[PDB]
Amino acid sequence: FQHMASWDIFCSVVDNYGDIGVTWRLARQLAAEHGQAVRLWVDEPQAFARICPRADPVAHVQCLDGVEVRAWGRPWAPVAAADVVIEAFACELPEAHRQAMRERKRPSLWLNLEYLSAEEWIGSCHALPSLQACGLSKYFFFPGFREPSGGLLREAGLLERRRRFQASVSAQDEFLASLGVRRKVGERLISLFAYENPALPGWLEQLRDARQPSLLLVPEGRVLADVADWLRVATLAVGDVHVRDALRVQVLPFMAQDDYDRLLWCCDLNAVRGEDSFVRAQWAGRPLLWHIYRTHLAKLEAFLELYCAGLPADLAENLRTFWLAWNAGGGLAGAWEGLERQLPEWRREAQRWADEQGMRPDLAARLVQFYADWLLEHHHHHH
Ligand SMILES: Cc1cn([C@H]2C[C@H](O)[C@@H](COP(=O)(O)OP(=O)(O)O)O2)c(=O)[nH]c1=O
């Protein structure tokens, strides 16, 4: 015997990949690490196929890594509701599903999974119940970088695996070779995952004109047209390499989520965006550059306050200036010169940040614990 609860996770893909990226990561961890029964409902199967190449985008139901991945139909096909229903990022549940949740002898626990924020105020709202009209309550679940919050997604054993990988030159060289990448001695490795960014050509010129060489690895995506314009090339295809003095640019394929982790683990600096890659870059224990797509400023400044609190003043000031300019479309010159000379110290601090965050109970564990305490309380039992 083993305790098993069922989970419905609802995901509406509006733009980009992090909403399915985060809910898929969570779904897989609930199934694989906690032995839960998980249904992940996705309204756009093509997005899911991008982050999970094993998936069949035309199938209405399929089982991947123990998760039952199901197409969110229009119109909605009525099904029974799980023990827990997660409404990710306020995507709005099907009406018939709310009826099914309330008809159960034990009504479904209804959670709203929120976007991640370092803003202090989310602590006052984490786990807040909200009575709905139908008589069910939902609970807001706010991931966060400090307590109280719902924590951060982090797989069992992740940092131990990351440390072993980064300690093995051969493991890194083998992984990079599988992408067609061969680092040169003394060449700094930078990954670029961003939105369209008018600050990019100014940074590329600084990488081109530097004393030390850089290899810029660009998974296919938005920013590639911007890079192609800066390179003055009409086409940029997977596998293409272009050299501009101290800067080498190489186009990567858009790879599976786990392979993208390994890329982040190889690089000396990871430019990332959104929500999931933002956190994966932190688990990589390496310098990072975060692109939020434009009321984004509150989240950016709040994270900088927390992330910079442990850095030396000069590193903190250059990091903040660069990140703000990176998200404001220009003004990177003085920031990058000063920031580049501090990358070794920043790397040591990034490792410490990852280790400290790694001591906090991870988000999936907190979610499973939330259900356990809620269930016991629902039956007026001790804990
Ligand atoms: C660059 C890249 C990202 N990803 C994944 C990482 C993340 O889970 C997802 C991107 O989500 P995220 O980082 O939150 O940003 P956005 O919402 O703007 O897309 O895409 C891959 O699976 N392969 C890749 O090659």
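Each residue's number is its place along the chain shown, starting with 1.
Cβ atoms are placed via backbone N, Cα and C, with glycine included.
Here is what Swiss-Prot says about this protein:
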- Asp19: active site, proton acceptor (ACT_SITE)
- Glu275: active site (ACT_SITE)
- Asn16, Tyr17, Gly18, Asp19, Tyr195, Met255, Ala256, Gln257, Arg273, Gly274, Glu275, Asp276, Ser277: dTDP-beta-L-rhamnose binding site (BINDING)
- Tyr17, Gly18, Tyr195, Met255, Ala256, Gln257, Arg273, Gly274, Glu275, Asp276, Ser277: dTDP binding site (BINDING)
- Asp15 to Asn (Swiss-Prot position 12): Decreased but not abolished protein-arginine rhamnosyltransferase activity (MUTAGEN)
- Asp19 to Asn (Swiss-Prot position 16): Abolished protein-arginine rhamnosyltransferase activity (MUTAGEN)
- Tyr115 to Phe (Swiss-Prot position 112): Decreased but not abolished protein-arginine rhamnosyltransferase activity (MUTAGEN)
- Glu275 to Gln (Swiss-Prot position 272): Abolished protein-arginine rhamnosyltransferase activity (MUTAGEN)
For this session: Quick one: of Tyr17, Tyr195, which of the binding-site residues has the smallest count of other CB atoms within 10 A?
Result: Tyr195
Exercise. Secondary structure at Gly18 (dTDP-beta-L-rhamnose binding site) (DSSP, helix/strand/coil)?
Worked result: helix
For this session: Do me a favour and check the Cα-Cα span between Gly18 (dTDP-beta-L-rhamnose binding site) and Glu275 (mutagenesis position); whole Å is fine.
Result: 6
Problem set entry | Under 8 Å by Cβ from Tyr115 (mutagenesis position), same chain, sequence gap 6 or more | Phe89, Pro143, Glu275
Seminar exercise, completed: Span of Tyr17, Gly18, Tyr195, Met255, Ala256, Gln257, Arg273, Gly274, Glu275, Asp276, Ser277 as binders of dTDP, largest Cα separation rounded to whole Å, comes out at 19
Exercise. In this deposited model, 4 residues are left out between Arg294 and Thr295; how far apart are their Cα atoms, in Å?
Worked result: 7
Seminar exercise, completed: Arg273 (dTDP-beta-L-rhamnose binding site) -> DSSP, reduced to three states, gives strand
Problem set entry | Euclidean distance between Cα atoms of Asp15 (mutagenesis position) and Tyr195 (dTDP-beta-L-rhamnose binding site), Å | 12
Seminar exercise, completed: Near ligand 1 by the Cβ criterion (under 6 Å), the recorded positions from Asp15, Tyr115, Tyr195 are none
Problem set entry | Least Cβ-crowded entry, counting other Cβ within 10 Å, from the mutagenesis positions listed as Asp15, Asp19, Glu275 | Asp15
Exercise. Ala256 (dTDP-beta-L-rhamnose binding site) has how many other Cβ neighbours within 10 Å of its own Cβ?
Worked result: 14
For this session: Give me the Cα-Cα distance between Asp15 (mutagenesis position) and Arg273 (dTDP-beta-L-rhamnose binding site), rounded to a whole Å.
Result: 13
For this session: Can you tell me how spread out the dTDP-beta-L-rhamnose site is, meaning the largest CA to CA distance among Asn16, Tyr17, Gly18, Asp19, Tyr195, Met255, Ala256, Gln257, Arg273, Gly274, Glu275, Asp276, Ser277, in Å?
Result: 19
